[PDB]
Amino acid sequence: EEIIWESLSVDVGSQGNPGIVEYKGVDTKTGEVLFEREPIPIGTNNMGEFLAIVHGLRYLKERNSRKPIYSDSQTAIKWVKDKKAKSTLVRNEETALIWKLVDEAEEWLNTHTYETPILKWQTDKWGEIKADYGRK
RNA sequence: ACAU
DNA sequence: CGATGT
Ligand SMILES: [K+]
Ligand SMILES: [K+]
Ligand SMILES: [K+]
Ligand SMILES: [Mg+2]
Ligand SMILES: [Mg+2]
């Protein structure tokens, strides 16, 4: 329908999938970068999309903001609503960091409330989400 | 089949 | 072409 311009948009970027993962959140209206995570050596697209939403929830909660969050990831939206990231990535020594972050994000969801609406960015109708990394 |  | 996910 209509873009809600008063919102936060988040997205993952990577070098390979699985591969090096990063994510960021931007003001949908202005494009200003509000947060960007230092690259994580190995993760998946969906783990990064999930972390990006949870980071957005935490960022907005700390600022008393009721803005919605846009994500282009059906998977990550579902994982956040379930409070469970059902990733297939092997959990071993190489993937320890991403799994630690995912575990901690789940723990945050299980210990806090939020009213932030989590909305699907409608890429087919509106083009690329404003937090996209432009690598495709 | 659809979302990344 | 490879990959992650519902
Ligand atoms: K996309
Ligand atoms: K991109
Ligand atoms: K598939
Ligand atoms: Mg995305
Ligand atoms: Mg993108």
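Numbering, chain A: per Swiss-Prot, residues 61-196 in sequence.
If you're wondering, the header gives X-ray crystallography, 1.5 Å.
Cβ coordinates come from backbone N, Cα and C, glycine included.
Sequence annotations record features per position, and here Swiss-Prot assigns Mg(2+) 1 binding site to A:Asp71, A:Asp192 based on experimental evidence. The Cβ of A:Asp192 (mutagenesis position) has 18 other Cβ atoms within 10 Å, all protein chains considered. A:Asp192 (mutagenesis position) falls within neither a helix nor a strand when secondary structure is assigned with DSSP, and so counts as coil.
Annotation comment: Swiss-Prot describes A:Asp71, A:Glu109, A:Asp132 as Mg(2+) 2 binding site, evidence class experimental evidence. All chains included, 26 other C-beta atoms sit within 10 angstroms of the C-beta of A:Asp71 (Mg(2+) 1 binding site).
Counting Cβ atoms from all protein chains shown, A:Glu109 (mutagenesis position) has 24 others lying within 10 Å of its own Cβ. Secondary structure from DSSP puts A:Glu109 (mutagenesis position) in a helix. For the mutagenesis experiment A:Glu109 to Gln, the note given by Swiss-Prot reads: Loss of activity.
Recorded in Swiss-Prot as a mutagenesis result, A:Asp132 to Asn carries the remark: Loss of activity. The Cβ of A:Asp132 (mutagenesis position) has A:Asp71, A:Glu109, A:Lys180, A:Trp181, A:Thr183, A:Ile189, A:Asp192 as same-chain neighbours under 8 Å, each 6 or more residues away in sequence.
Quoted from Swiss-Prot for the published mutagenesis A:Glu188 to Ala: Strongly reduces activity. When other Cβ atoms within 10 Å of the Cβ of A:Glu188 (mutagenesis position) are tallied across all protein chains shown, the result is 13.
Per Swiss-Prot, mutagenesis A:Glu188 to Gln is noted as: No effect.
A:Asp192 to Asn appears in Swiss-Prot as a mutagenesis experiment; the accompanying note says: Strongly reduced activity with manganese. Loss of activity with magnesium.
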*Other residues with Cβ within 8 Å of the Cβ centroid of A:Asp71, A:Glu109, A:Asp132 at the Mg(2+) 2 site?*
A:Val70, A:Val72, A:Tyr83, A:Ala112, A:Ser131, A:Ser133, A:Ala136, A:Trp181, A:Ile189, A:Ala191, A:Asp192
